[PDB]
Amino acid sequence: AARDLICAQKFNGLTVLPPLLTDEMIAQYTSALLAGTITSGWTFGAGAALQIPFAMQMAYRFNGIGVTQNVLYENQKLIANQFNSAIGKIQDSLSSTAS
Amino acid sequence: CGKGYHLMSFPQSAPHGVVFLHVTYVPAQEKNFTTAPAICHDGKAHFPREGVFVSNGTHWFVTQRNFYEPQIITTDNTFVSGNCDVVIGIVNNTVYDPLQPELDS
Ligand SMILES: *[C@@H]1O[C@H](CO)[C@@H](O)[C@H](O)[C@H]1NC(C)=O
Ligand SMILES: *[C@@H]1O[C@H](CO)[C@@H](O)[C@H](O)[C@H]1NC(C)=O
Ligand SMILES: *[C@@H]1O[C@H](CO)[C@@H](O)[C@H](O)[C@H]1NC(C)=O
């Protein structure tokens, strides 16, 4: 067809080098960080990864910000529904808006 | 200030720079335990004040989060909120009351 701009760049001595980490390696790192955060909490970032149930981890997180942990255990399904709805709104916004 | 739970730091001089000696806390020897979010006693839900409910094969204890120091579940280290029909994963156990043996004796 027609001459590309990248070919005209390459013919004049300009070269683009590939990065050391491929996208699969970045995805593996992100998945490892996500699994360590979900299963262990913050324990995996300061030593060995110690398992904890996720409801108890979220009770720990509420106890961090000054709310007593019975608030989560009495409103667990509502907070789960709010989190799922917020992830759904992020998915809808990323499917709709591109700015 | 380093990797782990930070405790102290010491500065040292270097040519065109500085060197920090970060002292940290790293947990070492973990152990598997069975846990519950609450203790149902006399129709009331008991939540720990600070720490976590753990269990060996027979008994239930309360211990702090970063070190295994099990203690007898008592009304001093637990607080009451609601009943047992709401919390998911509640278990049945007894809670010690220190006033009853002092009043009886
Ligand atoms: C705990 O249990 C898991 C699976 O049952 C096992 O792989 C692990 O070695 C146990 N001990 C520790 C200290 O995690
Ligand atoms: C659990 O701990 C209690 C108190 O130390 C002890 O009496 C009991 O024998 C232990 N049970 C098991 C199965 O280790
Ligand atoms: C806990 O005790 C209550 C009443 O004592 C009983 O109705 C309930 O079934 C018990 N729970 C379990 C898991 O045994």
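Using Swiss-Prot numbers, chain A covers 845-943, in order.
Using the three backbone atoms N, Cα and C, a Cβ is placed for every residue, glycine included.
These features come from Swiss-Prot:
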VARIANT   A:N856 to K  In strain: Omicron/BA.1
VARIANT   A:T859 to N  In strain: Lambda/C.37
VARIANT   A:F888 to L  In strain: Eta/B.1.525
- Query: Where A:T859 (variant position) and A:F888 (variant position) are concerned, what is their Cα separation in Å, rounded?
  - Reply: 41
- Note on the structure: Close in space but at least six residues away in sequence, with Cβ under 8 Å from that of A:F888 (variant position), the same-chain residues are A:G880, A:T881, A:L894
- Item | Collapsed DSSP category at A:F888 (variant position) | coil
- Counting across all protein chains shown, how many other Cβ atoms sit within 10 Å of the Cβ of A:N856 (variant position)? 7
- Number of other Cβ atoms within 10 Å of the Cβ of A:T859 (variant position) across all protein chains: 6
- Task: Look up A:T859 (variant position) in the DSSP assignment and report helix, strand or coil.
- Result: coil
